[PDB]
Amino acid sequence: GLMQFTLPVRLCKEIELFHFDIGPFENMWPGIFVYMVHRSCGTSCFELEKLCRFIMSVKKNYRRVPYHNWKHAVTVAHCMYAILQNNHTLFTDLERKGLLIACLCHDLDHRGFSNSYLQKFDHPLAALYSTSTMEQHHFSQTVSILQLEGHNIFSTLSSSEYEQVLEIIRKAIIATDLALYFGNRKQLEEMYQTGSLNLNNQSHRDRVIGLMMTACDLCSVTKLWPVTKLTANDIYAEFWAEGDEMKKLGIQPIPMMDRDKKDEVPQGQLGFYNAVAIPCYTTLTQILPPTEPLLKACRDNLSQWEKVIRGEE
Ligand SMILES: O=C(Nc1ccn2nc(-c3ccccc3)nc2c1)c1ccnc(Cl)c1
Ligand SMILES: [Mg+2]
Ligand SMILES: [Zn+2]
């Protein structure tokens, strides 16, 4: 009850900043997550014994893949923490509980492969879930872990509060399917500009939480250049392995996944910043002004990829 987590001074200060990197010491990441729940939510939100058992089972169900791993889960949770702390009064108690858990759980049991690769492989998950294939799996795995004996962190919620929280988590996790991001943001862009955006309209909140989830999920592009550049290697290591597996199915992969086309990566990063990341953080900033530092960091990294192309690195 009186048992805070407390981080060293540099982490205690930097963890509050959007661009914080959780560092290479795997064994600190659980305490970092508990620290964030305690400050974001309260020391009463969860039974520490049950939270700790939930965190360690979630970790166990992330695989040893180059990018979609336990570090990404915690990184994406930290960006949600930073958004919630900079927007104190905008979110319900349930939302603060639900979203940190949604982020930790959003890529559970990822194999390093896209929804497209599962569909072309004809993987059993593509028959079970025809759209947002991996994302419906990640939610399924979240519910499974919540139902292990001793792992129900939501047990002290009323029946209907419990239903609302699992529904916040389900939508949050589905929204991380980037296929859905384009339409979500266009709708949010129209609503903001015609002034119809209403945060008391549940279907509007859902959309805003969806964009937050895209923003946290993409937050590798909002770090300092050296973190962003080195994370890109992990991202492409998965993409190129998927490319290899496309060639094994007798299918030329898109260039993004073809290791023969490394030379074209800088221009491909540009496209991605221009078509996905910048628009994402721009609309987020319009809706939630204190998230401007994510847009600023993203723009700095666009400019660093522009320098890469001009042979200045
Ligand atoms: O980098 C990310 N996504 C993209 C998107 C489109 N392209 N296209 C190329 C590309 C490369 C070579 C040749 C032509 C095109 N490179 C990328 C990388 C990414 C994904 C998920 N999460 C994060 Cl944080 C970042
Ligand atoms: Mg995902
Ligand atoms: Zn993710």
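The residues of chain A that appear here are 724-1036 by Swiss-Prot count, in order.
Placement of Cβ uses the backbone N, Cα and C atoms for every residue, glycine included.
Listed in Swiss-Prot for this protein:
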BINDING   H791, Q992  3',5'-cyclic GMP binding site
ACT_SITE  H791  active site, proton donor
BINDING   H795, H829, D830, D940  divalent metal cation 1 binding site
MUTAGEN   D830 to N  Reduces activity 1000-fold
MUTAGEN   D830 to A  Loss of activity and of zinc binding
BINDING   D830  divalent metal cation 2 binding site
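On a Cα basis, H791 (3',5'-cyclic GMP binding site) lies 7 Å away from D830 (mutagenesis position). Ligand 2 lies under 6 Å from the Cβ of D830, out of the recorded positions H795, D830, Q992.
DSSP assigns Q992 (3',5'-cyclic GMP binding site) to a helix. A distance of 24 Å separates the Cα atom of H829 (divalent metal cation 1 binding site) from that of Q992 (3',5'-cyclic GMP binding site). Under a cutoff of 8 A between CB atoms, and with a sequence separation of 6+ in the same chain, the neighbours of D940 (divalent metal cation 1 binding site) are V799, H829, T899, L901. Sequence-distant neighbours of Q992 (3',5'-cyclic GMP binding site) (same chain, 6+ apart, CB under 8 A from its CB) are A955, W1028, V1031. Counting Cβ atoms from all protein chains shown, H829 (divalent metal cation 1 binding site) has 27 others lying within 10 Å of its own Cβ.
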